[PDB]
There are 2 protein chains.
Amino acid sequence: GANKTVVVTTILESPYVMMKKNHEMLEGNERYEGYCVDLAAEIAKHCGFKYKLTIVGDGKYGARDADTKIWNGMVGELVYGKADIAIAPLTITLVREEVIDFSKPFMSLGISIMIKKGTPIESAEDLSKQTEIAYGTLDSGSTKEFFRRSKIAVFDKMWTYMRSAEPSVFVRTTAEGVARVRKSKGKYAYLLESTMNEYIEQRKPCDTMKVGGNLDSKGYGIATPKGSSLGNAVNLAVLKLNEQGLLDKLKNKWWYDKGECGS
Amino acid sequence: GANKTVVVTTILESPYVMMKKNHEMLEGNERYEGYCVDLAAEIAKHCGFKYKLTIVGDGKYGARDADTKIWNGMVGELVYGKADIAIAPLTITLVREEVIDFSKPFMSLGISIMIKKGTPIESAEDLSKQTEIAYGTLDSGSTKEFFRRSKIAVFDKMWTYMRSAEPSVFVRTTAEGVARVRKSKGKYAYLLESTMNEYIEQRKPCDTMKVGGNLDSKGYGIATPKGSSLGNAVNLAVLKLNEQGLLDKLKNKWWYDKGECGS
Ligand SMILES: N[C@@H](Cn1c2c(c(=O)[nH]c1=O)COC2)C(=O)O
Ligand SMILES: N[C@@H](Cn1c2c(c(=O)[nH]c1=O)COC2)C(=O)O
Ligand SMILES: [Cl-]
Ligand SMILES: [Cl-]
Ligand SMILES: [Li+]
Ligand SMILES: [Li+]
């Protein structure tokens, strides 16, 4: 049949996808800006398709309910045919790979520790051995699931701590986690993807930093429904953009070129 | 039909695949040791297959001759049906992805600079601006091809330098590049994959180091013939091993646990 406009699912998460300041004056894809907005346009240009950016209805990345077996988030939108492609900071994981297709990574990263400057923590092991400095994750997504599923002693101990700590150490959004670090006088450390930690470190008021090495290594991938014809071309586009240096330029654009915390 | 033993193609490259010191006493897969030997065994265990390690006949990773259109190296062995899987430090690239299937990365890396300690170089830009300190790559493989194909100004200038420099700045093997760094009194710098640079930095006589950031970001993948049924299971195995922390343990085993240059 004739070509159709490709439905892209994504999520509002700075600096990946944001509504422009003047969005009310604008329409369609032009209402949005960010790393993933630019990436979507580059992929579409390379693959020769028209597309529509849509925002995932339930605000989630993607997980399967153990009782109903239903997939939520952007993964669910692909699984159930509501979107054709997901372009977002979506981690490639085994359980997702079983149900959707993923490109090779467009960004390599790991779980990391964000502290308020001056907090006496240098590693996950440091956090695990104490409780005075509380620590936690988003309440949904691959960072939380890493701890929940880990059989590594330090990370299992951290998960047991997080489930039992009071008040709750979980946050609903990145913005809430960052604000909690900033307002807690050194008594909250936030576990988050290194990409995001690096971005926030270059935002005013310049009071956070990434400490220690990453806890894992992984990647974000562009996702399509399993077996979708679009997957091959999208994957080749990711590889081409990487090989041309354009993914590095895009990260610099959104993370560092207008960083707010000096040079 | 009945299950058959899987033919693995690999390449002798320390610390990925090496003949054991006592190999003449041994037979079959047990003659070999290294990171990729251990990885092959883990993948086979997870996927439930028996396998035979074989060494690529032509000693190459994989490229296509522009005139004959023939693929060489491990890629060629897959393309032409001589092997079922390649398990090696094989870079995921666009041109290879078009002809073979790749798992998600089992190791993330980039091109990097190896210097003899004390060489006054900190970046690729530093190298590009001078000729007193000669610099080059392997004479085959993805590092060489990165420079040959680059449209980035610094790297294009470096390639033009490398093609025209005398004596030849290219080397046939990693061992030759390392020996050339070590014997050239600071007047040769070697461009190589960061993984390998990190390994050599922990080998006696402890006279080399990695300097500067990496020039690119990419990954090694397990490769199978395009459309091979084995690809799905192998990819899931890579993701599982990564998520369990086993790939990190394997790198530590072969790079750092018995490093020769201190703690
Ligand atoms: N990438 C994750 C979602 N996620 C995200 C951030 C984080 O600190 N931890 C996560 O789990 C920051 O941006 C997204 C997924 O795919 O579930
Ligand atoms: N990974 C490359 C081959 N390669 C390799 C090393 C290097 O410094 N540069 C390369 O090009 C070290 O070990 C392999 C390929 O797949 O062609
Ligand atoms: Cl349409
Ligand atoms: Cl057989
Ligand atoms: Li998948
Ligand atoms: Li491929």
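Heads up, residue numbers simply count up from 1 along the chain you see.
Per the header of the entry, the method used was X-ray crystallography, 1.1 Å.
Heads up, the Cβ atoms here are built off N, Cα and C, so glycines get one too.
Annotated L-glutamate binding site per Swiss-Prot: B:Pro89, B:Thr91, B:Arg96, B:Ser142, B:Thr143, B:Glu193, in sequence order, evidence recorded as experimental evidence. Swiss-Prot gives this note for the published mutagenesis B:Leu94 to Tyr (Swiss-Prot position 504): Promotes dimerization. Strongly reduced desensitization. Among the sequence features in Swiss-Prot, the mutagenesis site B:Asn242 to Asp (Swiss-Prot position 775) is noted as follows: Increases rate of desensitization.
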Inset, instruction - Name, in order along the sequence, the recorded positions among B:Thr91, B:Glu193, B:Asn242 with a Cβ closer than 8 Å to any chain A Cβ. - result: B:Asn242
Inset, instruction - Give the sequence-ordered set of same-chain residues, not counting B:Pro89, B:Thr91, B:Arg96, B:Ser142, B:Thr143, B:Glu193, with Cβ within 8 Å of the centre of the Cβ atoms defining the L-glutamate site. - result: B:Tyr61, B:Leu90, B:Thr93, B:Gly141, B:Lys218, B:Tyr220
Legend entry - Cβ neighbour count within 10 Å of B:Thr143 (L-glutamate binding site): 23
Inset, instruction - Measuring CB to CB from B:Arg96 (L-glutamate binding site), give everything in the same chain under 8 Å that is also at least six residues away in sequence. - result: B:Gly62, B:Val75, B:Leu90, B:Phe102, B:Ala223
Inset, instruction - Name the secondary structure element type, per DSSP in three states, that contains B:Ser142 (L-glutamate binding site). - result: helix
Legend entry - Those recorded positions in B:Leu94, B:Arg96, B:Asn242 whose CB falls under 6 A of ligand 2, listed in sequence order: none
Inset, instruction - Indicate whether B:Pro89 (L-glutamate binding site) is helix, strand or coil by DSSP. - result: coil
Legend entry - Secondary structure of B:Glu193 (L-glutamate binding site) (DSSP, helix/strand/coil): strand
Legend entry - Three-state secondary structure, B:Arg96 (L-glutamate binding site) (per DSSP): helix
Legend entry - Residue among binding-site residues B:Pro89, B:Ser142, B:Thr143, B:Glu193 with Cα closest to the Cα of B:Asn242 (mutagenesis position): B:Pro89
Legend entry - Integer Å distance between the CA atoms belonging to B:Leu94 (mutagenesis position) and B:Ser142 (L-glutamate binding site): 11
Legend entry - Rounded distance in angstrom between the Cα atoms of B:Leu94 (mutagenesis position) and B:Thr143 (L-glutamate binding site): 14
Inset, instruction - Compare all C-alpha positions of B:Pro89, B:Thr91, B:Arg96, B:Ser142, B:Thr143, B:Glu193, the record's L-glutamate binders, and send over the largest distance in angstrom. - result: 18
